[PDB]
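This report concerns only the one structure given below.
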Amino acid sequence: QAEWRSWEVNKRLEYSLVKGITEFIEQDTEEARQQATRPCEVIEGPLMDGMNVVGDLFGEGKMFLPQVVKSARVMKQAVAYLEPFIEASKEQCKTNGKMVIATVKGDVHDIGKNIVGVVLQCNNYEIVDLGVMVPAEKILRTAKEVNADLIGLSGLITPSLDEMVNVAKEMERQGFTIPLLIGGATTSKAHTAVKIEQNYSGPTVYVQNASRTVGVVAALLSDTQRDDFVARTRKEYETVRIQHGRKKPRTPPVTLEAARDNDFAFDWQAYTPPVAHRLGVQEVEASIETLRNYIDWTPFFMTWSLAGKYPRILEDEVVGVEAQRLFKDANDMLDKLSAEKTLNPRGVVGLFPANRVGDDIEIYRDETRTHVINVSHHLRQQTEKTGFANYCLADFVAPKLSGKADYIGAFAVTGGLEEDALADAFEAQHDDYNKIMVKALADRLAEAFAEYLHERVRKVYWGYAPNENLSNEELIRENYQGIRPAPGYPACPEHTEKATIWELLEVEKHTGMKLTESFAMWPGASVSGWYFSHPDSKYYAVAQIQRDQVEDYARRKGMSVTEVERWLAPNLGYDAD
Ligand code: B12
């Protein structure tokens, strides 16, 4: 009765792998397994005779990642069935190469890595994933214990770039020869070509996306290009170095002295800082239903590699259809989670009295302005300014020497602690779709809580806009007074400051969230930052900070001048080691 259920199980298998169907997969995988001598011919047969189809159609714009992930599911549920008949009839069976991929020790961003991960499992490459915040040691060990042909690391935070150079050294100090691919959006063909490739006498290549990966990995293993490639790359990474070496610099830096003097000019005498309708640290929660109306689906589609800016992306004559069903499944999931409460976004907010002092934000235990409960430290742009001031988030706060009782706030929210468990849940049932789906949503609900919270802060809590009324649109455009910078962003690059935010809020004590070693957060889908009210506070980039400030900062933090140089490596205005 089903026109497609009337074909050879080897052509319906290609169908199941294309139209993503696991309903008749176990039979369409067993039938071809019985019509097969040694159990693995199906693996290298109709499975790949279909994956190569999934790929070819993928590259012709006749498929998209969202679908390829549903295809990879059938391919894994098909292999999750032929695992036994190959455990008792071990034959290994050929692939296109094995590779150990993992998220640089300390970092949490993994989806971008899990995408490139399957994109290769669609080219018959075996990908022994390791996860996030994985120690460079475990990574190399795996490379050996599994005799991998390559190693791909992924990191999007600042500490990453440093923990990556570590692996390059270890591979070079332990005799490795397999290539070393650096991954991440933040990681550039520059940092890789200047601060990493030179620490490993082996192939160290960078890739922009999960699309280029397939191309690179290929000509990196091919016995007819592997040489033309490597040489071509090394000669290129040579250009980058000398290129940025010449542009080093174009805009001369400045002294922390002349910098602080040329600070955000503003007459605090005329102005009068808006008092906080409230003060203290209050735990806060919000149903998924409440947050759903704050979600920014733009990045959501942007994750599944779908060019578009919601909602117009739902129309787009290209992926409009896919963007829809994806958006459908997304919501359909949020529905079950919101009803079953199987996921509950949690968070905490706080408001304290504070004042600026040089480049720091003194935080008092109460209006008395006597005893300090902590001090938020902030850097200051250190390049030559023309017409503008070397901005520092400290400026936007009333200088202690003005009496103007100013205030500052902080927060830390998560799309729920159940992220991990849920992810592993689908992980077991071999379903990368919902696994990456829930992770993506957790991120959404997470950032959604950040807006929803900040709103109630601008309106109620802080109270400098109680009658403020905006639609999700205006919010994304940031149609409001004040900014909510967070540790890591160009405004406040120093990551260890997350410490302060976790201190002042007793976050783990009110939310459960935790800070690892590289000052990463938990669960993965979690955000935390500050709150500033001053109607002129804007997001800028600290840029390049010179020595004199690294020291002075290491002095205010009590951190070893060197250790500091590490956390702000990408921001250092010189070439330290
Ligand atoms: C979603 C997201 C998050 C999630 C993370 C969960 C997850 N699994 O991804 C959430 C909302 C929780 C978050 C929080 C934070 N984030 Co964030 N986040 C993003 C965002 C919007 C997109 C990145 C993303 O996932 N993209 C989609 C994927 C598919 O793309 P991709 O990672 O770039 O991958 C492509 C390639 O680069 C490549 N690639 C990647 N992996 C690999 C591996 C190999 C082997 C190879 C060869 C290539 C390769 O393949 C991909 C194509 O598919 C960005 C903005 C941006 N500019 O990218 C910031 C960004 C990464 N975040 C940033 C920061 C500041 C933070 C926080 C510290 C903020 C805070 N709360 O205080 C925290 C991290 C701590 C924590 N534990 O939560 C910065 C980093 C800057 C810095 N100096 O540190 C960014 C760049 C923003 C900015 N412009 O400043 N984040």
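Chain A uses Swiss-Prot numbers throughout; the residues present, in order, are 651-1227.
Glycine is treated like the rest: Cβ placed from N, Cα and C.
Positions annotated as methylcob(III)alamin binding site by Swiss-Prot: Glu694, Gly756, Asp757, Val758, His759, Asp760, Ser804, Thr808, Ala860. Residue environment of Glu694 (methylcob(III)alamin binding site) contains 13 other Cβ atoms, counted within 10 Å of its Cβ in all protein chains. When secondary structure is read from DSSP and collapsed to three states, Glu694 (methylcob(III)alamin binding site) falls in the helix class.
Annotated domain 'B12-binding' per Swiss-Prot: 746-881, in sequence order, evidence recorded as sequence analysis.
Quoted from Swiss-Prot for the published mutagenesis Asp757 to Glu: Decreases activity by about 70%. Spatially close to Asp757 (mutagenesis position) yet at least six residues away along the chain are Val782, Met783, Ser804, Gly805, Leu806, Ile807, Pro809, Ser810, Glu813, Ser1168, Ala1170, judged by Cβ distances under 8 angstroms.
Recorded in Swiss-Prot as a mutagenesis result, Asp757 to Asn carries the remark: Decreases activity by about 45%.
Quoted from Swiss-Prot, the note on the mutagenesis of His759 to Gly is: Loss of catalytic activity. Reduced to three states, the DSSP call for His759 (mutagenesis position) is coil. With a 10 A radius on its CB, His759 (mutagenesis position) counts 21 other CB atoms from all the protein chains.
Among the mutagenesis entries in Swiss-Prot is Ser810 to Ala, noted as: Decreases activity by about 40%.
According to Swiss-Prot, the feature domain 'AdoMet activation' maps to 897-1227.
Swiss-Prot lists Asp946, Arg1134, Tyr1189, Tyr1190 with the feature S-adenosyl-L-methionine binding site, giving experimental evidence as the kind of evidence. Listed in sequence order, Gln1031, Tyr1041, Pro1140, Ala1141 are the same-chain residues at least 6 apart in sequence whose CB falls under 8 Å from the CB of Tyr1190 (S-adenosyl-L-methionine binding site).
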Rounded inter-Cα distance in Å - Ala860 (methylcob(III)alamin binding site), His759 (mutagenesis position): 15
Sparsest-packed of the listed binding-site residues (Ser804, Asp946) - C-beta count within 10 angstroms: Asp946
Where the C-beta lies under 6 angstroms from ligand 1, the matching recorded positions among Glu694, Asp757, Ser804, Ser810, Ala860, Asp946: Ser804, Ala860
Spatial separation of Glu694 (methylcob(III)alamin binding site) from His759 (mutagenesis position) - C-alpha basis, Å: 32
Recorded methylcob(III)alamin site residues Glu694, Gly756, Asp757, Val758, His759, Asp760, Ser804, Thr808, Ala860, farthest C-alpha pair in Å: 41
